[PDB]
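Student: Structure incoming, see below.
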Amino acid sequence: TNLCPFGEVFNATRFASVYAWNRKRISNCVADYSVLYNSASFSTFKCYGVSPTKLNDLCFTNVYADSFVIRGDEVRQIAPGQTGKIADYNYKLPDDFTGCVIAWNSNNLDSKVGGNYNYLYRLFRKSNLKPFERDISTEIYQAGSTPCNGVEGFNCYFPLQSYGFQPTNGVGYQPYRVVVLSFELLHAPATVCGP
Amino acid sequence: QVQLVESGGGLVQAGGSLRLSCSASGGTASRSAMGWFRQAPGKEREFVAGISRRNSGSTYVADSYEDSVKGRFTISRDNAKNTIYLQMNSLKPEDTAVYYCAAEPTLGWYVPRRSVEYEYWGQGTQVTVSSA
Ligand SMILES: *[C@@H]1O[C@H](CO[C@@H]2O[C@@H](C)[C@@H](O)[C@@H](O)[C@@H]2O)[C@@H](O[C@@H]2O[C@H](CO)[C@@H](O)[C@H](O)[C@H]2NC(C)=O)[C@H](O)[C@H]1NC(C)=O
């Protein structure tokens, strides 16, 4: 009977940095996705393996809500088969992804005069993330042939870079809050259905 | 005896098109019906399309289709290459699945339809359909 806590996710005060993205698993609840697809606030609402209109008719074992902040140019990387700093080093979707990617401009919330430097992204990594893998380490990245000894220097970089969100940034460089919904269907009793 | 290798999967927008190929290694393939199955997440393997074996002295070809893909999907078999194709038009989000190629030795123009009625299977190719 109880409704799914989608409000806790979409309307959370603070969102996670993309390198340390947040995940909430949702189960044993009634999901009304109509609040989502009807609203005009989202600038991205692309689904994979499901039609957005029929979401209230489907039943799943679990629904996963991953949320973080990236800049506008990088929302596109939140899709299966994508490549780039975000898709390779921060948040990676699987090829068999079933779910929806939802994003909206958050410049009024996540930028500040002088810059918001709380939102970080990983810029280097020795190898690509696996699907839904998370890397929160902070070791100096060795971009050259010479060891870094744990300190920054020539070809030796701090792995996390700040976004520096200023309200006057071009819309491509403005903060976007992203919620990725993953619909898990198993040979098991469904626990998240529509009304 | 029969090795099946699919290819041609990928991501595509609702309404778009896709063409899957499956090549069969082995002489047993020529006397085998061949077909396509698909498996969505959390579901059993289900029939998509099938095509009859090569029969000497005739050009007649029997096929069979799952009703929900009639007209949108077409199965075809290459002459003397033992490769089958699945032309996939007007794709819907609900077409998302792993698509498997299958082969089954049989007699005459029979096209089997259950997954337990095909012996040989490929590894699968992923098809994902998006919708704005
Ligand atoms: C996220 O919140 C919006 C807006 O929340 C409103 O303001 C808050 C401070 C609080 O007072 C909420 O209770 C308010 O509703 C939600 O959008 C509202 O949704 C309701 C129900 O669909 C609708 O009647 C209102 O008109 C909507 N308001 C606006 C401005 O669109 C939204 O539903 C919340 N998201 C989720 C996933 O729950």
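For chain A, we keep the numbers from Swiss-Prot: what you see runs 333-527, in order.
According to its header, this structure was worked out by X-ray crystallography, 2.0 Å.
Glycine residues also receive a Cβ, built from the backbone N, Cα and C atoms like all the rest.
The domain 'BetaCoV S1-CTD' feature in Swiss-Prot is assigned to A:334-527; the stated evidence is experimental evidence. Quoting Swiss-Prot on the natural variant A:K417 to T: In strain: Gamma/P.1. Here Swiss-Prot describes A:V445 to P as a natural variant; the accompanying note says: In strain: Omicron/XBB.1.5, Omicron/EG.5.1. According to Swiss-Prot, the natural variant A:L452 to Q carries the annotation: In strain: Omicron/BA.2.12.1. Here the residue is the original one, while Swiss-Prot reports the published mutagenesis A:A475 to V with the comment Increased resistance to neutralizing antibodies. A:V483 to A appears in Swiss-Prot as a published mutagenesis result, with the remark: Increased resistance to neutralizing antibodies. Listed in Swiss-Prot is the natural variant A:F490 to S, annotated as follows: In strain: Lambda/C.37, Omicron/BQ.1.1, Omicron/XBB.1.5, Omicron/EG.5.1. For the mutagenesis experiment A:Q493 to N, the note given by Swiss-Prot reads: Reduced host ACE2-binding affinity in vitro. Under the heading of mutagenesis, Swiss-Prot lists A:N501 to T and annotates it as follows: Reduced host ACE2-binding affinity in vitro.
Would you situate these features in the structure and describe their surroundings?
Tutor: Contacts of A:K417 (variant position) defined by a Cβ separation under 8 A and a same-chain sequence distance of 6+ are given as A:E406, A:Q409, A:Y453, A:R454, A:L455, in order along the sequence.
According to DSSP, A:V445 (variant position) is assigned to coil rather than to any helix or strand. Other Cβ atoms within 10 Å of the Cβ of A:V445 (variant position) number 8 in total over all chains.
A:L452 (variant position) counts 20 other C-beta atoms within 10 Å of its own C-beta, drawing on all protein chains shown.
A coil conformation is recorded for A:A475 (mutagenesis position) in the three-state DSSP classification, outside any helix or strand.
Note on A:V483 (mutagenesis position): other Cβ atoms within 10 Å of its Cβ, all shown chains, come to 8.
The number of other CB atoms found within 10 A of the CB of A:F490 (variant position), across every protein chain shown, is 14. A:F490 (variant position) falls outside any helix or strand according to DSSP and counts as coil.
Sequence-distant neighbours of A:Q493 (mutagenesis position) (same chain, 6+ residues apart, CB-CB distance under 8 A): A:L452, A:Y453, A:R454, A:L455.
Under a cutoff of 8 A between CB atoms, and with a sequence separation of 6+ in the same chain, the neighbours of A:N501 (mutagenesis position) are A:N439, A:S443.
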Student: Which ones, of the recorded positions A:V445, A:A475, A:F490, have a Cα no more than 10 Å from the Cα of A:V483 (mutagenesis position)?
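Tutor: Cα filter at 10 Å returns A:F490.
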Student: Roughly how many Å lie between the Cα atoms of A:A475 (mutagenesis position) and A:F490 (variant position), rounded to a whole value?
Tutor: 11
Student: Taking just the CA atoms, what is the gap between A:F490 (variant position) and A:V445 (variant position) in Å?
Tutor: 25
